Amino acid sequence: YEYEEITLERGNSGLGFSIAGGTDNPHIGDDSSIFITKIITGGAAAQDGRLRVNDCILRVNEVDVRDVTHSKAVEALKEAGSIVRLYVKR
Amino acid sequence: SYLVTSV
């Protein structure tokens, strides 16, 4: 596993990526983690250029998201403000 | 991955 830190500025249409996963979401294996499914062309994430599809977000700013429902990790990403530190594993 | 929310 690789561990990466990615800081993003929030754009007009948000961070520019989608997340699947969470403790309440279907998945194969023991793997219930939040992960990237899509990065939008010309979105903040694609412009930063570091984030990739399938990335596992372990942490959003100072809020842990490794053992939360899909809704807790969505809210954490929505409430995180204008500058967002994503701690990921790929 | 039944639920996918765009952020």
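In chain B, numbers come from Swiss-Prot; the residues present are 2837-2843, in order.
How was it done? The header gives X-ray crystallography, 2.3 Å.
A Cβ is built for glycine as well, from the same backbone N, Cα and C atoms used for every other residue.
As recorded in Swiss-Prot, the features of this protein are as follows:
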type	residues	note
MUTAGEN	B:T2841 to L	Loss of interaction with SCRIB
MUTAGEN	B:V2843 to Q	Loss of interaction with SCRIB
Whose Cβ, among the mutagenesis positions B:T2841, B:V2843, has more other Cβ atoms within 10 Å than any of the rest?
B:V2843
Reduce the DSSP letter at B:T2841 (mutagenesis position) to three states and note it down.
strand
